[PDB]
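Peer 1: Structure incoming, see below.
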Amino acid sequence: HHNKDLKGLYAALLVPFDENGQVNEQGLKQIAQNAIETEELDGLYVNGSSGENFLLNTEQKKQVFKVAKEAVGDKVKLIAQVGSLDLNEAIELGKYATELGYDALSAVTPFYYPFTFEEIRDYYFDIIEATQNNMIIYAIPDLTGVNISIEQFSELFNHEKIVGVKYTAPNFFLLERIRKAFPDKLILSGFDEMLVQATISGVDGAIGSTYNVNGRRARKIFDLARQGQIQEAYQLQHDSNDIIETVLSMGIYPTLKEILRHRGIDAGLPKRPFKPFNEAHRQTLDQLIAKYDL
Amino acid sequence: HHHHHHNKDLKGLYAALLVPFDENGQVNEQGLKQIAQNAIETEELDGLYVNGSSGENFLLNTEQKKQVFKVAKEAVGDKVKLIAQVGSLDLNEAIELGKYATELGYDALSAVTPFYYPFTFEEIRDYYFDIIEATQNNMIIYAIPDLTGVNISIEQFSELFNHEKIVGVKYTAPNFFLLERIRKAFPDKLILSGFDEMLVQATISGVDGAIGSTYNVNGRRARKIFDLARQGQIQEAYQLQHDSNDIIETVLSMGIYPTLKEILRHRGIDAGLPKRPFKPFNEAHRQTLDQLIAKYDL
Amino acid sequence: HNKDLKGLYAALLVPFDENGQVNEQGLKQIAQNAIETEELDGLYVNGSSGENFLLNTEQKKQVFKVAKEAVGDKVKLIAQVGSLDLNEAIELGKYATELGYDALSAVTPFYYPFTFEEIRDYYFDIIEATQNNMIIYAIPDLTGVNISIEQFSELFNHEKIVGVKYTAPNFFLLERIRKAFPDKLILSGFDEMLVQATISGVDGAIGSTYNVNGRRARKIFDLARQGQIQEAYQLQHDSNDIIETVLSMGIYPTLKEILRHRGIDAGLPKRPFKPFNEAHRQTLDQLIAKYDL
Amino acid sequence: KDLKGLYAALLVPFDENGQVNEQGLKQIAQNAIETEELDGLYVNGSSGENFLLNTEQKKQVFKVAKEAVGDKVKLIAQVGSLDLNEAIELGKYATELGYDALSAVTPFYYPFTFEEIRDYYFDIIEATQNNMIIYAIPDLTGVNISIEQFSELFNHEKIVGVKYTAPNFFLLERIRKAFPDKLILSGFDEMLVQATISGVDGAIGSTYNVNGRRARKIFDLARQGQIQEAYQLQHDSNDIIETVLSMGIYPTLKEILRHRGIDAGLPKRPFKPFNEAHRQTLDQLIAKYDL
């Protein structure tokens, strides 16, 4: 099917900032490039959670969208996250990413307020109507507190422009049901640490923050698992989970950015209120980098 | 320069200001002016909580939030207390809004707890400190676990409340044990409760006042509940709470922001629409609503 | 004629020997202290607070029988006979009724995800086999079970479901239930919020800390109903120092340690509850002196 | 015996008074082994309606199940209970019968400290001298076990493994690699294939009483790298599991067994019996998957 066009493995693009929380355009270019050339991924997921997107103004997000695309070739896959509590902004950001040639939009489920399902649905439908691009639903119950049922996915997936879902719920019974119920829809998993379990559950790819530094083992996990080399794939998951668990204990986005500064990348700073990497973790992280050759 | 800038006590009852929008999500300025005046003149409230949850703030852009602050302010007398909710996931935005509200003469800022990301406590703390340091205004911690996922502990309240510019808290956790502790541990800080439907329990727990969306339509009952409970007329206070919770329950089952704005249309106010993705009031609730306005004189 | 069940009740605490057998002598002592020293209206026997879910059927009968023996005929007696084993619940309800207990009460079936109609008919069945009055015992904090407005209606429609021991931390739902069922007995079970429950129109309360703080609690309840609210709330501050302290040290062992300071043979908790930790003793002695316990 | 393998969480048939039906029980037990080709029985678990039973009933269930099956059959006795004296008495009784290991649910209802939970295990082990499997079930109890707590527990040589039911494959993978020499049995039937490629040594399940064969294929194929076929069988098994959950799991599984000529009797109240409004739908599932 054509709904599997955007299959494969994406870096959820991190963003470097200066002291005043402004995008460092030069390090951004480098991080994009690092994800394609060094990590060998199929594409970038731009302005997602990992890019500190929800801390940004509209101009900043356009800035990220623009530099990301300029920074890669025509054959690279590009998904633009335009979700926002401000639907006018979401539509604005959607038209903008679309006119730039991003292959698909996506949008986090509306959050903060307890939106009814019907409100959630027409939020997606409205971005679609006004942009005419393909749309990937970004189901993330850990950050939003919003869960979507099988019946609700049926209604959503009945829209010929809702091409699939970045799936985040820690539930493999639900993953399996969705997989069986929507076999020609696109499913990308967003739990780096359960990449192997997602892969055997038939996901079409994955989107991840840790693939910015560990994209190579991720592709082995994904290929070894589909080739039935379950054991070798799983061993790489152990390896990948030492890395993920370690990086989470130190604060994931600044820490990943730090692993990149070690490759000689201008990885700048997180945007406040996120704090910079705590040096009291320097030794422990050096030991991690050497161990896994990061 | 040498202007006698009077420091209002922030005690009392506030409307969390509702905002009316047009078909494209832009602010209806005359609608807003009427809504603010209804809060003061008809509902007899002490002040306005501006750009809060109830005002659909987290759906707006920076310019629109600036707009709301300006209109609400220009629409009330100088006796009226104003609190500016400037909290936002974009800290540059919050500082900007905070300087802007402060230059307009808003009596305090508050900011919701940073949400969405699992921010550490040291991150939440410094978010507040950074707003304070850039605005130099008094700050009220907006503590809302039901919308944010963020709870705050007693030891952490001590750390925040040790900043002389953190003057108090907008309290919404449905926990009357923690409220009591906080009340006793911080006797000279300001506590304003945010659960309309538990105003009576909050009042007897020693809160200094309250902020609510429903006060926009039930502000006179609220006052009665507040005053009677403190005057020891406990039974009459609670009976008025039975009535209030009738209203609150009904309005919650219909979509609270649109419905309250619809109760206000009915008084000739230009109540417009909510901002999408909120849907407009569903006409199927109409008759049930008319029954409620009639039984309760809204 | 039936008694008026309104009032203040101790959730009765139970002393154990080194083997988790009941210490009958100390039990009588704890019961007597609740009525004579703490001036409470009744006992609620075999509730969470008496470590009842740790007990076998014979032990629960022991406690029923000792409690009743310990007190005068004017003393209100409510029997918690709820149990995952419905046959057991029925056997204890009948046993407690034949003893003269004024009402039965029963926890919401828990552990399994029982459907509401299952929860309903557990109550209706206990009632039908015992023919005593029943009090729904709702504790979301321990069971993870919530009961909706509509669900209380179904239950309360039954003439022999006479009320509810309420412990959900939700004063909106308390108020709803209060408005809708003015004919039903509401007893609250959160000591640290007795003032809030009192201004919300509860007909009394059941608590474990009233075994040591029953006098302040009566005052909180009386003062607040009489609208002397500033003073009730101040006694809640005081009561909450006690509750918070007791909570942080292991509430049931600590409560029985306090009772122990009064000459009561309050023995041990039943394993796997661990006994009071000596490292807490100085801080505990400081509580006893401050509030004269 | 090696404790590896696939177990039926043994269902119990009752009469109208919630008394055990011993003949039906012998039959359900033999069905798991002879018809379902399972390695063992997990006796008096949640699926057995254990927590609705009295002490003597629990003993009756242990006795019937053991006398029902051959010596080569693996047997685990769930003895956990809030009454530690009852757990110790049942663990002694099940050990004297020859049960290969004990397990005990995490103590629940009350907010026990971890230290209290630890010593509940250690005391049971001390008095029984049998091996012990921690039955950790956050869905039913509200208790999660952290990785550092596992280590304190698994440091005991007699705590041989864990029946793991937390729906968290991050935590499972951490435990799998922190305790390569411990036994891990997964208890979520609907995620058997994810558990298998995560290194579980086998699994315990109520639905295996009717779909034990497919489950064996899921286990075997997945370990063989036959990943697509294993996952397909999980789709099939998940149709069965979903349907069974929507109708009342214990009574419905017992209805499937009754269709096989087994005296599956009733659930113990307050569980209600199978609702006949589900019969057509249940008949169709049985026709479709040859149950």
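The count begins at 1 with the first shown residue.
Any Cβ shown, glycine's included, is placed from N, Cα and C.
As listed in Swiss-Prot for this protein:
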| type | residues | note |
| --- | --- | --- |
| BINDING | B:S53, B:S54, B:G194, B:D196, B:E197, B:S213, B:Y257 | aceneuramate binding site |
| ACT_SITE | B:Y142 | active site, proton donor |
| MUTAGEN | B:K170 to C (Swiss-Prot position 165) | 3125-fold decrease in catalytic activity, and 3-fold increase in substrate affinity |
| ACT_SITE | B:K170 | active site, schiff-base intermediate with substrate |
| MUTAGEN | B:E197 to N (Swiss-Prot position 192) | Increases reaction with fluoropyruvate and the alternative substrate (2R,3S)-2,3-dihydroxy-4-oxo-N,N-dipropylbutanamide (DHOB) |
Peer 1: Looking only at B:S53, B:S54, B:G194, B:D196, B:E197, B:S213, B:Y257, which the record lists for aceneuramate, tell me the maximum pairwise CA distance in angstrom.
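Peer 2: Farthest-apart Cα atoms in B:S53, B:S54, B:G194, B:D196, B:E197, B:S213, B:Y257 are separated by 17 Å.
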Peer 1: Could you check which of these recorded positions, B:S54, B:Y142, B:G194, B:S213, sit within 10 Å of B:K170 (mutagenesis position), going Cα to Cα?
Peer 2: B:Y142, B:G194
Peer 1: If you measure Cβ to Cβ, which of the recorded positions B:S53, B:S54, B:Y142, B:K170, B:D196, B:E197 are under 8 Å from chain C?
Peer 2: B:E197
Peer 1: Just counting, how many other CB atoms are there within 10 A of the CB of B:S213 (aceneuramate binding site)?
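Peer 2: Here the count is 23.
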Peer 1: Using Cα coordinates, what distance in whole Å links B:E197 (mutagenesis position) and B:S213 (aceneuramate binding site)?
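Peer 2: Roughly 11 Å, rounded to the nearest whole number.
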Peer 1: Under 8 Å Cβ-Cβ from B:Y257 (aceneuramate binding site), six or more apart in the same chain: what's there?
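Peer 2: Residues satisfying the criterion: B:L18, B:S54, B:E56, B:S213, B:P274, B:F278.
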Peer 1: List, in sequence order, the residues of the same chain other than B:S53, B:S54, B:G194, B:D196, B:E197, B:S213, B:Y257 whose Cβ lies within 8 Å of the centroid of the Cβ atoms of the recorded aceneuramate site.
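Peer 2: So the extra residues in range turn out to be B:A16, B:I211, B:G212, B:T214, B:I256.
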Peer 1: May I ask you to report the DSSP-based helix, strand or coil state of B:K170 (mutagenesis position)?
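Peer 2: The residue in question, B:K170 (mutagenesis position), is strand (DSSP, three-state).
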Peer 1: At the Cα level, what's the spacing in Å between B:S53 (aceneuramate binding site) and B:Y142 (active site, proton donor), rounded?
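Peer 2: Distance (Cα to Cα, whole Å): 10 Å.
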Peer 1: Tally every other Cβ atom lying within 10 Å of the Cβ atom of the residue listed as 'active site, proton donor'.
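Peer 2: That number is 26.
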Peer 1: In Å, rounded, how far does the Cα of the residue listed as 'active site, proton donor' sit from the Cα of B:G194 (aceneuramate binding site)?
Peer 2: 9
Peer 1: If you draw a 10 Å sphere around the Cβ of B:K170 (mutagenesis position), how many other Cβ atoms fall inside it, taking every protein chain shown into account?
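Peer 2: Summing over all protein chains shown, B:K170 (mutagenesis position) has 25 other Cβ atoms within 10 Å.
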Peer 1: Would you say which of the recorded positions B:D196, B:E197 has the most Cβ atoms within 10 Å of its own Cβ?
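Peer 2: Buried the deepest by this measure is B:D196.
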Peer 1: For B:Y142 (active site, proton donor), what is the secondary structure by DSSP, using just helix, strand and coil?
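Peer 2: In the DSSP reduction, B:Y142 (active site, proton donor) maps to strand.
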Peer 1: With every protein chain in view, what's the tally of Cβ atoms within 10 Å of the Cβ of B:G194 (aceneuramate binding site), excluding that atom itself?
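Peer 2: There are 27 of them.
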Peer 1: Helix, strand or coil for B:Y257 (aceneuramate binding site)? Use DSSP.
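Peer 2: Note: B:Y257 (aceneuramate binding site) is helical by DSSP.
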Peer 1: 10 Å Cβ neighbour count around B:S54 (aceneuramate binding site)?
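Peer 2: Taking every protein chain into account, the count is 24.
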